[PDB]
Amino acid sequence: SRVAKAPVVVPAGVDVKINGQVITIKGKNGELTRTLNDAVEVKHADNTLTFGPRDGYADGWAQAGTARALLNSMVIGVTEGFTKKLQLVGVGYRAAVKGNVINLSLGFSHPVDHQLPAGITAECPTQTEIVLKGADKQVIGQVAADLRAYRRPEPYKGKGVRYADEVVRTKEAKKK
Amino acid sequence: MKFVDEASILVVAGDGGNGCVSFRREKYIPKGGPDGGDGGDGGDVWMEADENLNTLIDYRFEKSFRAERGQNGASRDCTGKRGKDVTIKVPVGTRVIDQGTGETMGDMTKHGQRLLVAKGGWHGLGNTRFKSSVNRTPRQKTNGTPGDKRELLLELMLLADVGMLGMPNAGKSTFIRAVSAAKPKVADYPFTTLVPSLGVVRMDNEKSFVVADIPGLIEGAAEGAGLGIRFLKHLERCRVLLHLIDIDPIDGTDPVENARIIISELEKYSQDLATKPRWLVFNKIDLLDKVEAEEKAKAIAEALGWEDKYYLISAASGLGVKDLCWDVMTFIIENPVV
Amino acid sequence: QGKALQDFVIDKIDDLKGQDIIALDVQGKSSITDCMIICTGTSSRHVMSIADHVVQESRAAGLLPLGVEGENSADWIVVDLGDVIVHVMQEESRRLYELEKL
Amino acid sequence: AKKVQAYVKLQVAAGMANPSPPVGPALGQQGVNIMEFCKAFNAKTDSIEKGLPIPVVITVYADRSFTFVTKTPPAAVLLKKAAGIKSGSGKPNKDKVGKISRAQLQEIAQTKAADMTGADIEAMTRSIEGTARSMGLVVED
RNA sequence: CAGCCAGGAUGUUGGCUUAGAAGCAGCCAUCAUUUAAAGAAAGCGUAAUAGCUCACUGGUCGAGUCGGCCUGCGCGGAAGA
């Protein structure tokens, strides 16, 4: 509703190609392309974007605000990029980067080699830190979740892979 | 490293099954033999030792449990299956009390034994068992006797041959910073502790020196920062008992002249339980002078009225504890349980 | 190779207070074992440590032990290296069995 | 009065010589010595009188010593030796235990050197009674 | 209105038949100044100094927004060879 009516501004140098319901946000930091359910029409106004629904379907404003929201992620990702930082807590937890293969030592019987997607670049500033960089918030979120899902932080000591912004709660249960 | 607790649970012994009265047609047969067998004997709650745990919250989370009633006898002379005996796992060192005969059925010391606290009832008798010609019609029913109503009161006493009690920040929690592996949150500020800490000492070939800790108090029924009074419960089962004395506090209580009160809280509870052996071993000598120390030790030991051999080591730095280890170990080998 | 491992095992056991060491030679008497070394253990804890010690030097020496017996009971326990077999026994428990009759 | 570094205050009175049973060595343990009570703590207290507990702030950043400034004593320790009862209520509100008057405790509250809430004088004369009347006292306004 | 940026205080660590309580199972009146607003009181919760948030006030976008009831037609309750 009011999110859809809120205009989003794109910086200079980012070309927007409209071919019906497929929209490209190619710019300084890569190429992104998504498709809609065809329930939102985009209008090529002045240097901003506006959205609106059409008659016949009850959803209307509900999905209309989404197209404004998703395009917000893409415009920043091609001019500023999304950065996700993850840290390893615990003894014997190691992370390394070789090419496009991410190597992890989480106390298993074998090192784990995780394959990154096409548009994600990962680096290790230190031995217990992982930083994720990409152009789409969709891919970076799943990869960050995928690394977290391997050794999800157990509440008691927090040993595992955790988000930097996420806080883990330490509680005293099962006394003695 | 978590808060101690104890409680009691409500357990009802399984009652016996009831006799069955049944009559049956067969194809074109009006009258047949009596049908219906016995019932089911009540369950038997058992107490298994727990060495691989120390928790007691499983008694507040679940307080009421019923052993399954012995299923009633069925037709075709089918007897009632015995109610499965539920085994209640209990940590070691839990003396049990009953409402009524408040005497313990047995103390839990070893691991891997089962103790019966409530026997099951007796199965009922069906009409088939009552077949006779005096009545010529077996139809009376005999109900099963209910199981014994036993109510359990549980208190936990930790099993350790040696226990630590002493003045605040005097090294009772610092004593585990010795060759022992346990590391409780110990420092040099008031009372240093809320939870008892246990530690082991490996010496030679099955000889063990498990160490117990309790947080003491001041002048008996008093406290500094809300520390509880009922922490003597985990003690009172140590065959060898050691005591620490605060030495040269920055601002604390005076020397052994205050330890005349220390005699009291041992016998304060009921009687100190037949005056278990007590050795006055000191601590925190590393920050003092040994040449200055013999005149205090000669005065601290004798001013109270104790003339036995006193041990003078510095447990804060974890040096000199070995001679205690050998000598205490010598006590068990030279004085077993009898 | 038997003499080399015989020296390798007799030295390691003596490093951790292994008393009453006797090296037997059953060559010809029996067709299963090449050399027989016997040991004495005071009680359960350290004899298990001796079994723990010898099995982990064996893994570090290349030769893989092909069988052990002592489980939840330290009255007897064996560690095998092929030609040489070590028998670490309790002193009180040995007297029930034979000594130098194998 | 700026930020973290955990300002703390623990005292029971200034008359005695830092007893442990009431407070203990908890007067500072992150770089504050316990023997500094007779060099700078007893620098201006001994010059006037020792009969009132006084709060203290630490204010230690990286130095061996401390750089605080002393301030006024609390408003509740003044009801023991200069106004009336020395023990307290006893029964909290079953009756009227103590008694206070406007003529009492008028110049004592003015002895504070610098601890003000505004420049008004008559505004603070009824602020000192906040401690009173909370324990079952009577007002004689 | 909800977001975002700030405040969130003074007696006051409130005394009290308080074995410690500085907001918390007890204890009471539930008052009292400074200010644009702040409660002897909203909580996750340490033996407590504690860490942080909230009840309310200010600013920011600006025209609707806040939370209760009645009611037709819809969902769950509705597992057996």
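Every residue, even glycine, has its Cβ placed from backbone N, Cα and C.
What Swiss-Prot lists as GTP binding site is B:166-173, B:191-195, B:213-216, B:283-286, B:314-316. Look at Swiss-Prot and you will find B:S173, B:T193 tagged as Mg(2+) binding site, backed by sequence analysis. Swiss-Prot lists B:1-159 with the feature domain 'Obg', giving sequence analysis as the kind of evidence. Summarising the annotation, Swiss-Prot assigns domain 'G' to B:162-284. In Swiss-Prot, a published mutagenesis experiment is listed as B:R25 to A, annotated Slight increase in accumulation of pre-50S ribosomal subunit. While the structure shown retains the original residue, Swiss-Prot records the mutagenesis experiment B:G80 to E with this note: Temperature-sensitive for growth at 42 degrees Celsius, defects in chromosome partitioning; when associated with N-85. One mutagenesis experiment catalogued in Swiss-Prot, B:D85 to N, is accompanied by this note: Temperature-sensitive for growth at 42 degrees Celsius, defects in chromosome partitioning; when associated with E-80. Under its mutagenesis annotations, Swiss-Prot gives B:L159 to Q the following note: Increased sensitivity to HU upon overexpression, supports normal growth, no effect in mazEF/relBE or tonB deletions. As a published mutagenesis entry, B:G163 to V appears in Swiss-Prot alongside the note: Increased sensitivity to HU upon overexpression, supports normal growth, no effect in mazEF/relBE or tonB deletions. Swiss-Prot lists B:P168 to V among its mutagenesis entries, and the accompanying note reads: Increased sensitivity to HU upon overexpression, supports normal growth, no effect in mazEF/relBE or tonB deletions. No effect on persister cell formation upon overexpression. Here Swiss-Prot describes B:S173 to N as a published mutagenesis experiment; the accompanying note says: No effect on persister cell formation upon overexpression. Among the mutagenesis experiments that Swiss-Prot reports, B:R237 to C is described with the note: Increased sensitivity to HU upon overexpression, supports normal growth, no effect in mazEF/relBE or tonB deletions.
Features recorded in Swiss-Prot, as mapped to the structure shown.
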{"residue": "B:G80", "record": "mutagenesis position", "Cβ contacts under 8 Å, 6 or more apart": "B:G17, B:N18, B:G37, B:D38, B:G39, B:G40, B:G70, B:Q71, B:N72, B:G73, B:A74, B:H123"}
{"residue": "B:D85", "record": "mutagenesis position", "Cβ contacts under 8 Å, 6 or more apart": "B:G43, B:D44, B:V45, B:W46, B:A67, B:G120"}
{"residue": "B:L159", "record": "mutagenesis position", "Cβ contacts under 8 Å, 6 or more apart": "B:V92, B:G93, B:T109, B:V210, B:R237"}
{"residue": "B:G163", "record": "mutagenesis position", "Cβ contacts under 8 Å, 6 or more apart": "B:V211, B:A212, B:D213, B:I214, B:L235, B:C238, B:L241, B:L242"}
{"residue": "B:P168", "record": "mutagenesis position", "Cβ contacts under 8 Å, 6 or more apart": "B:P190, B:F191, B:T192, B:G216, B:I218, B:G224, B:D246, B:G252"}
{"residue": "B:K172", "record": "GTP binding site", "Cβ contacts under 8 Å, 6 or more apart": "B:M164, B:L165, B:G166, B:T192, B:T193, B:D213, B:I214, B:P215, B:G216, B:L244"}
{"residue": "B:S173", "record": "mutagenesis position", "Cβ contacts under 8 Å, 6 or more apart": "B:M164, B:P184, B:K185, B:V186, B:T192, B:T193, B:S197, B:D213"}
{"residue": "B:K284", "record": "GTP binding site", "Cβ contacts under 8 Å, 6 or more apart": "B:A170, B:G171, B:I247, B:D248, B:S314, B:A315, B:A316"}
Residue counts (helix, strand, coil, in that order) that DSSP gives for the domain 'G' (B:162-284): 21 helix, 18 strand, 84 coil
Fewest-neighbour residue among mutagenesis positions, criterion Cβ within 10 Å, set B:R25, B:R237: B:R25
Binding-site residues: B:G166, B:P215 - member with fewest neighbouring CB atoms within 10 Å: B:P215
Distance, B:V195 (GTP binding site) to B:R25 (mutagenesis position) (CA atoms, angstrom): 70
Those residues of the chain, 6+ apart, with a Cβ under 8 Å from that of B:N169 (GTP binding site): B:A187, B:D188, B:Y189, B:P190, B:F191, B:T192, B:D246
Assigned conformation of B:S314 (GTP binding site) - DSSP reduced to three states: strand
Same chain, 6+ residues apart, C-beta under 8 Å of the C-beta of B:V195 (GTP binding site), given in sequence order: B:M1, B:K2, B:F3, B:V4, B:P184
Reduced DSSP assignment, B:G80 (mutagenesis position): coil
Other C-beta atoms that fall within 10 angstroms of the C-beta of B:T193 (Mg(2+) binding site): 22
Protein Cβ atoms within 10 Å of B:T192 (GTP binding site), excluding its own: 18
